[PDB]
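Colleague: Quick one: this structure, given as structure tokens, is what I'll be asking you about.
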Amino acid sequence: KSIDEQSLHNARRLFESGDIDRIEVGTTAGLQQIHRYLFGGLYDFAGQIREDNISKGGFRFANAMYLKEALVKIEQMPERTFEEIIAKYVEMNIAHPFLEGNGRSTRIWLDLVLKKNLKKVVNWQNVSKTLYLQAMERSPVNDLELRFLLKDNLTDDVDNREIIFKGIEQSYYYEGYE
């Protein structure tokens, strides 16, 4: 819980400082920069591609033995349309490259890709925890729930402090932290 508190402060600092603007967009290295920023000094494995296997619910995330190879192909996916970007996010979630903190880091990664390509980001504060988690769990089979949920909650006000900071708080709530 104290880990989350410091991590939340790191997420706030990432945007306050403008360091968010220095992150490589839509790449594996980019995701690793985010993870390192959020969790450096908190998880030993911050920024590091996992070597163990993990699952959640009935889903086993990409096998560690071919995770690196998968990430190579995932980062090459196109980013021109909303549908392409969500598909790319869905595959990066399936990769789930870190032992922990995949959700918070990859959502920031998603916003960067959406901002670069569509000049929008997700207004996370209005995205229900229940609906978001259900949609993610379904996304490997069908991303319809996710597309429906996120498309309704896009905003072109991408630097607004309230959207940014209330979104960081909801993002952290998705994995347990109030």
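Note that chain A is numbered according to Swiss-Prot, with residues 12-189 shown in order.
Structure method, as recorded: X-ray crystallography, 2.2 Å.
Quick reminder: no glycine exception, Cβ is built from N, Cα and C everywhere.
Annotation source Swiss-Prot lists ATP binding site at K67, 104-107, 112-118, 140-143, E186, citing experimental evidence. Annotated domain 'Fido' per Swiss-Prot: 37-162, in sequence order. Record note (Swiss-Prot), mutagenesis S182 to A: Promotes adenylyltransferase activity; when associated with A-186. The unchanged residue is displayed. In Swiss-Prot, a published mutagenesis experiment is listed as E186 to G, annotated Promotes adenylyltransferase activity. Among the sequence features in Swiss-Prot, the mutagenesis site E186 to A is noted as follows: Promotes adenylyltransferase activity; when associated with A-182.
Could you tell me the structural context for the features on the list?
Modeller: The secondary structure of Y143 (ATP binding site), as reduced to three states from DSSP, is helical. Within 10 Å of the C-beta atom of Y143 (ATP binding site) sit 23 other C-beta atoms, taking all shown protein chains into account.
Other C-beta atoms found within 10 angstroms of the C-beta of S182 (mutagenesis position) number 24, with every protein chain shown included.
A C-beta separation below 8 Å, combined with a sequence spacing of at least six in one chain, links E186 (mutagenesis position) to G114, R115.
Mapped onto three states, the DSSP output places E186 (mutagenesis position) in coil.
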Colleague: By a simple count of other Cβ atoms within 10 Å, which of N113, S116, the binding-site residues in the record, is least packed?
Modeller: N113
Colleague: Looking only at Cβ atoms, how many others are within 10 Å of the one on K67 (ATP binding site)?
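Modeller: That number is 11.
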Colleague: Do any residues at least six apart in sequence from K140 (ATP binding site), in the same chain, have a Cβ closer than 8 Å to its Cβ, and if so which, in order?
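Modeller: Expected: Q181, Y184, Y185.
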